[PDB]
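Participant: Sharing a structure below in structure tokens format, with a few things to ask.
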Amino acid sequence: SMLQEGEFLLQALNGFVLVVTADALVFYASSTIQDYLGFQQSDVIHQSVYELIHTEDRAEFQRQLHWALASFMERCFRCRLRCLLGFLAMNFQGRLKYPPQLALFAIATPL
Amino acid sequence: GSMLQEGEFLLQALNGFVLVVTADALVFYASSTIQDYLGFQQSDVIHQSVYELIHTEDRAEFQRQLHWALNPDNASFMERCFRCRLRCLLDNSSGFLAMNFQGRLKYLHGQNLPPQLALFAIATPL
């Protein structure tokens, strides 16, 4: 709830926040996603990320979800996302970190 | 609070730290990145009065700014943008760091009693 009321603060970022679990579900996406892709936060959370991703770039994202190329792994990669404003090329920058599962915490920035 | 905690580091991209202060002037939240500007740890600061972090000369102004009507006793939001000196424990300082608070005043639900107003802001060094 604090996160929901404080969401607007992430407008200072040059991109949107994306958190994706190992099962490839979007655990979280900042509302600012609407400003880049035109999707609403609510349309995207609890759904698969692959619906947002170009079919050719899906394998790469899936790869990024993997530990092999507590603690964390740095992640920095390119990926095209569905953009209703047909696609928008973005750089994902973040970390892979954690019975509990593994998760990608990232910022997606337009090129 | 745990996933938020796990995602904290992403706020390192910001030019400042996130501060959330309730109407009673308590720090509800501060991003870990506060340590990079003021030298305080997040856990030491949360649940304490902001006035402990504020220069005594800037306290009245903070209080006024914390009140929705600017009266403590055409935008689409209750925006706040103001100057404030904060206690800074870092070596390149005389104890204080001049910062700009920029954010919005909104009701904070979830606590506990009726929701209170809170300043959600980013504090940026000048």
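Note that the numbers count up from 1, one per residue, in the order the chain is shown.
According to its header, the structure was obtained by X-ray crystallography, 2.6 Å.
For all residues, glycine too, the Cβ spot is worked out from N, Cα and C.
Quick paste of what Swiss-Prot says about this protein:
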type: MUTAGEN; residues: A:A12 to D (Swiss-Prot position 119); note: Highly disrupts the dimerization ability of AHR. Reduces transcription activity. Impairs interaction with ARNT
type: MUTAGEN; residues: A:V17 to D (Swiss-Prot position 124); note: Highly disrupts the dimerization ability of AHR. Reduces transcription activity. Impairs interaction with ARNT
type: MUTAGEN; residues: A:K97 to D (Swiss-Prot position 238); note: Significantly reduces binding affinities of the AHR:ARNT heterodimer to DRE
type: MUTAGEN; residues: A:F105 to D (Swiss-Prot position 260); note: Reduces transcription activity. Impairs interaction with ARNT
type: MUTAGEN; residues: A:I107 to D (Swiss-Prot position 262); note: Reduces transcription activity. Decreases interaction with ARNT
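I'd like these features described in context: how deep, what's nearby, how far apart.
Facilitator: Other C-beta atoms found within 10 angstroms of the C-beta of A:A12 (mutagenesis position) number 17, with every protein chain shown included.
In sequence order, A:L10, A:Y28, A:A29, A:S30, A:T32, A:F105, A:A106, A:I107, A:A108 constitute the residues six or more apart from A:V17 (mutagenesis position) in its chain with CB-CB distances below 8 Å.
Under DSSP, A:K97 (mutagenesis position) is assigned to a strand (E or B) in the three-state scheme.
Under DSSP, A:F105 (mutagenesis position) is assigned to a strand (E or B) in the three-state scheme.
For A:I107 (mutagenesis position), the number of other Cβ atoms no farther than 10 Å from its own Cβ, over all displayed protein chains, is 21.
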Participant: In angstrom units, rounded to an integer, how far apart are the Cα atoms of A:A12 (mutagenesis position) and A:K97 (mutagenesis position)?
Facilitator: 24
Participant: For a quick check of understanding: among the mutagenesis positions A:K97, A:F105, which residue's Cβ has the most other Cβ atoms within 10 Å?
Facilitator: A:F105
Participant: Let me know the whole-Å distance spanning the Cα atoms of A:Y98 and A:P99; 14 residues are not modelled in that stretch.
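Facilitator: Cα to Cα, the distance spanning the unmodelled stretch is 10 Å.
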